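S.K.: Sharing a structure, written as structure tokens. Questions coming.
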Amino acid sequence: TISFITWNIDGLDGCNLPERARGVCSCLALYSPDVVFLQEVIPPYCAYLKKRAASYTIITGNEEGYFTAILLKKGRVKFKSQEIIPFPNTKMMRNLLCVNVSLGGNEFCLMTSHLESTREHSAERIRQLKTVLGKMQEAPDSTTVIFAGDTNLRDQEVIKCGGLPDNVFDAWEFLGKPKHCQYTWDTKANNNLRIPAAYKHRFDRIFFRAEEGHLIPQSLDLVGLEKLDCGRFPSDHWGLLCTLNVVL
Amino acid sequence: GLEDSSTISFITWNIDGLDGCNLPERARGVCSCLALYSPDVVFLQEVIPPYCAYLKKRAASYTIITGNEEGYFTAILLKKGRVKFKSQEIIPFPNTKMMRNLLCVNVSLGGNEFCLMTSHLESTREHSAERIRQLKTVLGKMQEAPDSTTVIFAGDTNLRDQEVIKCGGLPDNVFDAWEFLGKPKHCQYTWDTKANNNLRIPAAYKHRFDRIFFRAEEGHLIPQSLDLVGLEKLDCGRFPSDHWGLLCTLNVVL
DNA sequence: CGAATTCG
DNA sequence: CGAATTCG
Ligand SMILES: [Mg+2]
Ligand SMILES: [Mg+2]
């Protein structure tokens, strides 16, 4: 039984950022996941996390601008190595952050990314997805591979990409496509961007590769759904809280 | 003349009537071009009502068929005496946001029946989807024409090459005149901000926005030449249009 | 998001 | 044009 949260926390939004960061961590404190994947972390946000989540090992995708991070719960997760794979043609400083870890006997390659944003960068987003899927295949078979991140994907783009390979699963699809946590970016329910029109997207996704039935999603839920004292949410994205069993 | 009676000749040209600056002088530039080559047919886009008046003054030997009466629109000009006007047909583009439509004029010329078509397909990269849908409407219409009739579309398609592919490519019996003549380089680009200054765009981009499609029974319509027109600066130091026009001649064969 | 607006 | 930006 292992748990993580993946969450684009919108560090690029400077308004109410200190309060929203604290809001994010209040959410993290409630669930105490083994692993936290974050996207759109900025340096002072990261600095705050290093103090606030001092009980997590913090691995970052970059030092400047905005970048991903992977938080690993000390005592639960043994950090073995980090790897960063570039997206050579990204225009948004995106890359692929991987950590090799273990939880006791089980080896994991945990991956996150913030794939190229916006409709017009579809082709590069798809190339980045291919890089990600390629990397998921490289780990030893006994290694459990989990990608969790902000993919900015449209369904049609996954199809263009050839679809997920037979040995790679979407945790949300695996759980039967539950409706309550389908959309992770929802301008009807989320007012942070002040977007009048209603758009709902499943941008944040979880892919996994495991030996037959060795990794079994148990639950998937949205987090960060409560307004803070400033009347806004921690992020324009909802986070995904996922629990999975490792079954040998 | 008798020898050339087998040849149909036309110009298609987006004459940028939306640019009101130097418009009368630029209209005179376009009309000087028409007088020079005396085409049988002229397909225009971005005509506005004042521009119609200029045409009636400086291109008086042409009958004008317009795509609308107000705002801006296309026109097909028919050389009096050479072309017999049979009917005007307009197909709406229900989803246009730019009042675009499909203007068809049925005529006889040189002893042959023609359906002449023009359009100003939805502009800009952003409206690609709608432009593609309009292209499909155009292509469908070309195919709907009776097999006896010779179908020529010539207009401002605003097309990117990849959009035609996305559309499925041209249908089997429909040919692009430029392609048919072997993609000659000299008239490849009809809109070129490097060579054309009218829009004062401080960058170099060029496109083959303006295109000629034709459908004919095999061998019966043979493109003979394709050339650009409108590449001379006028007195005001600007071109007749931000587009170059296309001059095309085709033979109708037995 | 995505239409609108400037910027070169 | 196409990129960068704005803002609801
Ligand atoms: Mg964002
Ligand atoms: Mg124009």
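Heads up, residue numbers simply count up from 1 along the chain you see.
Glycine is treated like the rest: Cβ placed from N, Cα and C.
Reproduced below are the annotations present in Swiss-Prot:
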- B:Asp16, B:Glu46: Mg(2+) binding site (BINDING)
- B:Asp156: active site, proton donor/acceptor (ACT_SITE)
- B:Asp242 to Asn (Swiss-Prot position 358): Loss of magnesium binding (MUTAGEN)
S.K.: Take the Cβ of the residue listed as 'active site, proton donor/acceptor' and count every other Cβ within 10 Å, whichever protein chain it belongs to.
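M.R.: That number is 26.
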S.K.: In the three-state scheme derived from DSSP, which category covers the residue listed as 'active site, proton donor/acceptor'?
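M.R.: Its secondary structure by DSSP: strand.
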S.K.: Measuring CB to CB from B:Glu46 (Mg(2+) binding site), give everything in the same chain under 8 Å that is also at least six residues away in sequence.
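M.R.: Looking at Cβ-Cβ distances below 8 Å from B:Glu46 (Mg(2+) binding site), excluding near sequence neighbours, one finds B:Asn14, B:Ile15, B:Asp16, B:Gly17, B:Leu18, B:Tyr72, B:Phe73, B:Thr74, B:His120, B:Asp156.
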S.K.: For B:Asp16 (Mg(2+) binding site), just count the other CB atoms lying within 10 A of its CB, please.
M.R.: 24
S.K.: DSSP three-state call for B:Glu46 (Mg(2+) binding site): helix, strand or coil?
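M.R.: DSSP assigns B:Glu46 (Mg(2+) binding site) to strand.
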S.K.: Near the Cβ of B:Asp242 (mutagenesis position), how many other Cβ atoms are there if near means within 10 Å?
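M.R.: Within a 10 Å radius of the Cβ of B:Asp242 (mutagenesis position) lie 22 other Cβ atoms.
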